[PDB]
Amino acid sequence: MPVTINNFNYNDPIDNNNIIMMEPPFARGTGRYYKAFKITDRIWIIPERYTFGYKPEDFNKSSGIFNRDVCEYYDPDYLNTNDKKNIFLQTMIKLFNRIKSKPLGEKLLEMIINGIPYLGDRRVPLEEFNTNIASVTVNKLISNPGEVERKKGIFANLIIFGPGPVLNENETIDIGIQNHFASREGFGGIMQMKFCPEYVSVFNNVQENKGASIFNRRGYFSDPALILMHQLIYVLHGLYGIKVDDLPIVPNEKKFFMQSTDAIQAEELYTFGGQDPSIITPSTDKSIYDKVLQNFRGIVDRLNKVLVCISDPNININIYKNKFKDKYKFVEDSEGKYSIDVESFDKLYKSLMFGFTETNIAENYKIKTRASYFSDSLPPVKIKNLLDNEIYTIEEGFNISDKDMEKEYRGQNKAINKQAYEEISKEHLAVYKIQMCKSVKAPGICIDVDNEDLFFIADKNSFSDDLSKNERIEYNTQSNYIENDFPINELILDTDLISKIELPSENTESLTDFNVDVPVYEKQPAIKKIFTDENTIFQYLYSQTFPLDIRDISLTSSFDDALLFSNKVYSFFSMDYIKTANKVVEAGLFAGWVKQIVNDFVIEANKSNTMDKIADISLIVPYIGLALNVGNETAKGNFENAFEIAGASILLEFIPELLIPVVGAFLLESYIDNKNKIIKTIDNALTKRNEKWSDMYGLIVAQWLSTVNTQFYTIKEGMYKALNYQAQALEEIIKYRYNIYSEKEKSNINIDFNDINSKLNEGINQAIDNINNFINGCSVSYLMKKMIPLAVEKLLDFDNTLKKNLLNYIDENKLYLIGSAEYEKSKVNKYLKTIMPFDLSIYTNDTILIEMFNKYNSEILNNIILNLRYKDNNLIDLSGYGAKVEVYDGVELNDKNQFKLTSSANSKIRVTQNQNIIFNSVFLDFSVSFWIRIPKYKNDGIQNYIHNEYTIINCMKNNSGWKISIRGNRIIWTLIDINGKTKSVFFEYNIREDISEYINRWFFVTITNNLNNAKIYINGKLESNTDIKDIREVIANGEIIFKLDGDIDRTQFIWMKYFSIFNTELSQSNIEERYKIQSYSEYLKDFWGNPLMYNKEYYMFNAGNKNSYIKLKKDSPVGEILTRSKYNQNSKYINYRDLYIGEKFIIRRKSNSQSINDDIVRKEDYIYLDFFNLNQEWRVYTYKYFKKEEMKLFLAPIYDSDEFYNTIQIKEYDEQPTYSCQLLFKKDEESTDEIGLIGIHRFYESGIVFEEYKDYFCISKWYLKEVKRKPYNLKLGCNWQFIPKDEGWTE
């Protein structure tokens, strides 16, 4: 039969059957009875204020509190009269009907009703049903008081009292005697409950978006009749007796900003559900499991031993034995002897522990609840009337589809309903506050902070170290890993407990001994003063807030001034924003000023890709340090620089000390002489090692989740608060500016505040989205980088020791006992090689962590191993792992990451790596990318060109590795194989073809090998490929040393720019992006790729013609174009074109010619390109009003016209990187429109000597298409390459 609610009023006469006057167990024998109603059998409601342990004066509000976590509300005038008691009882009936509606409520019930507590705790022999114990029975009055008093015994399972002296507090107390509890040792007892239906908690969410664009009423409130099932699941645990006590999670209190909280056991963590039960280590899980199993076996022994009761003759035997067997799910043998089935007990334990939880109940009932135990909270709000059927419907609840609210959880939104659910005045709320004040005796600055805002950091005393126990293993031992996931189909298969037997009656004899212990509660002070000077969130969020009674303010960027003056506020935005906000305008431009300041606020709050630079950083929020200052004072300096040089470890202000004990070795002393069972022991040892790997990973994950995410969530909450405060301050300032003036401007220009409020809220929402994404990525990066390697090191050492021990054992015993051994030698040599990969999907289930972990792992810029970059005249790895580099300050290098390597031993770079990261078993898969410049041959050393072999990059550690060699016109990549053979990759440049653009030029090279193929990229394309299909099984273990390692001529020096080695697959669509990112630059390029320089000798080169230059004759000053020649010296071995030809285009200025001062780079600079010929000065001239066609520029004598603007402009006209420039001679400065397009014209120049047929490159309207469609300009007369002279190139 389904559970049935009995409906009746409060003034009904005492029937002594359904409305009795019992005595609560904690009342002992005082003699003050209480009326009590029953809803369902063994579920007694008793409406009255809980007064067992509290003083009568305790109820009124005082300066004290009870517990240091929750915020409390006092009220003495609750449940005063019969009307209030009747309303309480009606609300209880309504809530129970709401619970009974859904099938899951019926499953939760019918389980705390049919579960009868065992008769008698351990202080009784194994053959007695000692009914006279305070944890079983209570006494009820039969006769009307005054002449005759009788007491009869009545059973119970749950007694629901009223609220305590604090309405918010709800608890489920149990019964225990002489400091020993029968509710934990598999027995169970009657339990009480405290409750109040009206008041409910108010929570909030961050990731999601609120329905309304307002923060006056924000968040949600918890639905009544769902707080109740939390207490009922606690009651079910206590009643079934599995409320085992074990290691708590103590909050650390060794610092001045730590949270103070009472210890919390696993009972409060196993029922809240979600990701919280994952901070409970599997060792503690198995310990609890074993304790529960042992207790149940003990009760099996007691139940099989008991045979007669000597207290109440009315009690039967066989029916009670059958009922207890049904309750505990035992197995009855044909001889009447009970037992325990391991699978049945495991199923029961999982169903009772993981099967029911608050998150699952909320998801089933479609009710909004919090995300985790460690989360935000808000002051509570009451409900005006829970009985009015227009507000709360027992079929749906707060989400009535009639009023169009069953969507997006609209029913429980505080802002949208806003009318039927009053708030609670803060004139009676008492909270635990901490007063943080400066070291000075009287600073005038003493800040208050709630205890609910500080950082919660766990302590290392709360994590067990069962890994270090010496383990004995034999062929009969298999260890089962207990899961932490509940399939909801268990209850479906159970199907409403059809097989349960009807419970026996509740009429037994009365009790005699009623001695039982009762708790005593005491108040605490609510003020705690500490002296601190380390500025943090608690010191910035207060300075960002202005007093309520002030009217006019003015933002400023001085935190010291913000603390000193209450008039000003602190703003971490830009100085232009501060100036705009401080500006004062007139009535004419008020609307324009308002729009401008709102747009500026939105743009300033929306920033995600600041300082787009070649560096490998995806996203960053550049005002977190300026707004919060969390860590080692990240506010000062550059947050971007600090992040890029310190990794993700700079935000946190307390680095946890990990607990990674060394795991104990195995004791495989089974000593089986025959029956070849040693293989079973070996396999069991391997499985046990796997389980220990899993346990260590779980421990690391639990500690991470307990500390790091908590601190980062506090950071995110502070960010939300700061942004909201800034928006509110801006709106208040705008309102004051509007209100300052008289009615004239109000009538002339009209504006409403709702539009600007909505715009500001939208901006805040977008900014919070970006900040949340950044913080989540940072947290996952820290987890994957700074914690796992230590664990994998410890497990690798343990694996080595275990392999040695197993090898010694097998050699000493089994090698002689059994001939066949090579199979298990191969097993112990191969299986113990590969490590178990990490995977968060096994140790966590909720999508919030998994999705961002997957995104981080899919990201390609988070897989750097050996990020080599220049930073402060030193080489520091930017990968974040931390590698030791040995260099001195004597050497001098350019800032833009330039390395020069030669045969001299003076230049020495030593790198020691932390190659203990999760290893790559397959290997044969990586990439190496770098930028090279190589010298040129000087027609000397044919042996050097042909025979010589040299290299600068190598990895030779265990006589098998890989290296990259460079020859004269060759690129080689050699890898070694354990067998003896070697595979090599060859590439070369054509030099007899007379076409070359790589020689003495920067060139990007990438080598990428996978299991299938090894590929070479030099320009983003494939030219030469060869197969590496052979399985090499050679892994790079040692260091890589950068040196030629050969004493040769000093004339050779190799230039290197950017070394990056990836252990990740780089197949395609990433190499080209890397090329573009690392080659993109604002400045201009030389012939080879160096920055364009001033006062540098230059010569003409264009891709249109291979032989053209400008030369001025030594005898006579005439400049013109002649054809180029080859090298004058004859050399049949090799030949090349001539380069050091023509006249220089030096930028010589008489005012500043030597020691030019550092200037400021500006786009489209005004540069004059004129050269000097000894004492003759030339002038570049063009006839302003030219009427001819194809007219050359004039090299004229000196003219006294310099104030006129005949400047030359330089730019680019192609998207992809190149080595060329675009020159322009703009005669009119304000020519905002295009004067003309490109024109290549065949021209018969009117030369006196001869009519030269040239291809002149002028501004003509005959080739509009090229520079109108704007492709990548590679071939044109608009190249104008500037080729300097340097000692690297020998004439």
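We read in the header that electron microscopy, 3.6 Å was used to get this structure.
Just so you know, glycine gets a Cβ as well, placed from its N, Cα and C.
Annotated ganglioside GT1b (d18:1(4E)) binding site per Swiss-Prot: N1025, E1189, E1190, in sequence order. Here Swiss-Prot describes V1118 to D as a published mutagenesis experiment; the accompanying note says: Greatly decreased binding of heavy chain (HC) to host SYT2, whole toxin about 200-fold less toxic. Significantly decreased binding of HC to host SYT1 and SYT2 independent of gangliosides; whole toxin about 100-fold less toxic. Experimental mutagenesis is annotated in Swiss-Prot for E1190 to L, with the remark: Greatly decreased toxicity, heavy chain has decreased binding to synaptosomes, binds less GT1b. Listed in Swiss-Prot is the mutagenesis experiment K1192 to M or Y, annotated as follows: Decreased binding of heavy chain to host SYT1 and SYT2 independent of gangliosides. Swiss-Prot lists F1204 to A among its mutagenesis entries, and the accompanying note reads: Greatly decreased binding of heavy chain to host SYT2, whole toxin about 30-fold less toxic. What Swiss-Prot records for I1240, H1241 is D-galactose binding site. Where Swiss-Prot documents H1241 to A as a mutagenesis experiment, the accompanying text is: Decreased toxicity, heavy chain has decreased binding to synaptosomes and to GT1b. In Swiss-Prot, the entry for mutagenesis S1260 to A states: Greatly decreased toxicity, heavy chain has decreased binding to synaptosome and binds less GT1b. The structure shown retains the original residue. For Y1263 to S, Swiss-Prot lists a mutagenesis experiment annotated as follows: Greatly decreased toxicity, heavy chain has decreased binding to synaptosomes and dramatic decrease in GT1b binding. Record note (Swiss-Prot), mutagenesis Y1263 to F: Greatly decreased toxicity, heavy chain has intermediate binding to synaptosomes, binds less GT1b. The unchanged residue is displayed.
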DSSP three-state assignment for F1204 (mutagenesis position): coil
Lowest local Cβ density (other Cβ within 10 Å) among recorded positions: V1118, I1240: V1118
Close in space, distant in sequence - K1192 (mutagenesis position), Cβ under 8 Å, 6 or more apart: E1245
Set of same-chain residues at least 6 away whose C-beta sits under 8 angstroms from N1025 (ganglioside GT1b (d18:1(4E)) binding site): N1013, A1014, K1015, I1016
Recorded ganglioside GT1b (d18:1(4E)) site residues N1025, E1189, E1190, farthest C-alpha pair in Å: 53
Candidates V1118, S1260, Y1263 (mutagenesis positions) with Cα within 10 Å of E1189 (ganglioside GT1b (d18:1(4E)) binding site): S1260
Distance from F1204 (mutagenesis position) back to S1260 (mutagenesis position), taken between C-alpha atoms, in Å: 25
For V1118 (mutagenesis position), the one of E1190, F1204, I1240, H1241, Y1263 that lies nearest, given that the recorded positions are compared by Cα: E1190
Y1263 (mutagenesis position): nearby recorded positions from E1190, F1204, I1240, Cα cut-off 10 Å: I1240
Number of Cβ atoms other than its own within 10 Å, given for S1260 (mutagenesis position): 16
Pairwise Cα distance for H1241 (mutagenesis position)/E1190 (mutagenesis position) [Å, integer]: 8
Recorded positions compared (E1189, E1190) - highest count of Cβ atoms within 10 Å: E1190
Candidate with sparsest Cβ neighbourhood (10 Å radius) among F1204, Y1263, the listed mutagenesis positions: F1204
